[PDB]
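The structure appears below as structure tokens.
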Amino acid sequence: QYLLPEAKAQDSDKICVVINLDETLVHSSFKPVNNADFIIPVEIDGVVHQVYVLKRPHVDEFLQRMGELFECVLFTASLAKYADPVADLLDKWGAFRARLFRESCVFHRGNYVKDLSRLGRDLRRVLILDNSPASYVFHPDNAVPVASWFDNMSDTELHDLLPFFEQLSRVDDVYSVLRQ
Amino acid sequence: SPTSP
Ligand SMILES: [Mg+2]
């Protein structure tokens, strides 16, 4: 069936927003860095590798607000062994109602696509924030574009996007503003 | 890779 169960009573009237992880909220690497926000041990074939994670500027204020405005869902093409621990350390306000990983993506033409149709939500009430356009090729008119982040600590994308989401949380049909 | 390809 669908990837998500019915929305909880409190989230019924809210628009569902799919939020990507890598290069959107954080940026990670296996290359050691001293200013990492999180260090996550990831076991691969018996070997324990360390992943260094950097948080994107204003990510905390961003997730706290989005959590109040929408039914937030983490959707990533990364493996849970990596993404689940990052989400645990990152989401202190319980913004994420659900989390979907690589297995939930549809591999189509070489790319993992976040097929929003599999969510089980009225697409007129769904938005996706992903740094890679290829992630939503199946639903280009539900997408709220955002630039890929890596380490620019002067970034203000997440902060600057809030007013926009603020007004979208009020519309009845996202297509009315995103054109479709 | 465990991260997003
Ligand atoms: Mg990404």
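The numbers used for chain A are those of Swiss-Prot, and the residues that appear cover 77-256, in sequence.
Method of determination (from the header): X-ray crystallography, 1.8 Å.
From the backbone N, Cα and C atoms, a Cβ is placed for every residue, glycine too.
In the three-state DSSP scheme, A:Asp98 (mutagenesis position) is classed as strand. Within the same chain, residues at least six positions away from A:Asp98 (mutagenesis position) with a Cβ under 8 Å of its Cβ are A:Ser104, A:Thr152, A:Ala153, A:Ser154, A:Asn207. For A:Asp98, the entry in Swiss-Prot reads active site, proton donor.
The note that Swiss-Prot attaches to the published mutagenesis A:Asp98 to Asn is: Completely abolishes phosphatase activity; when associated with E-96.
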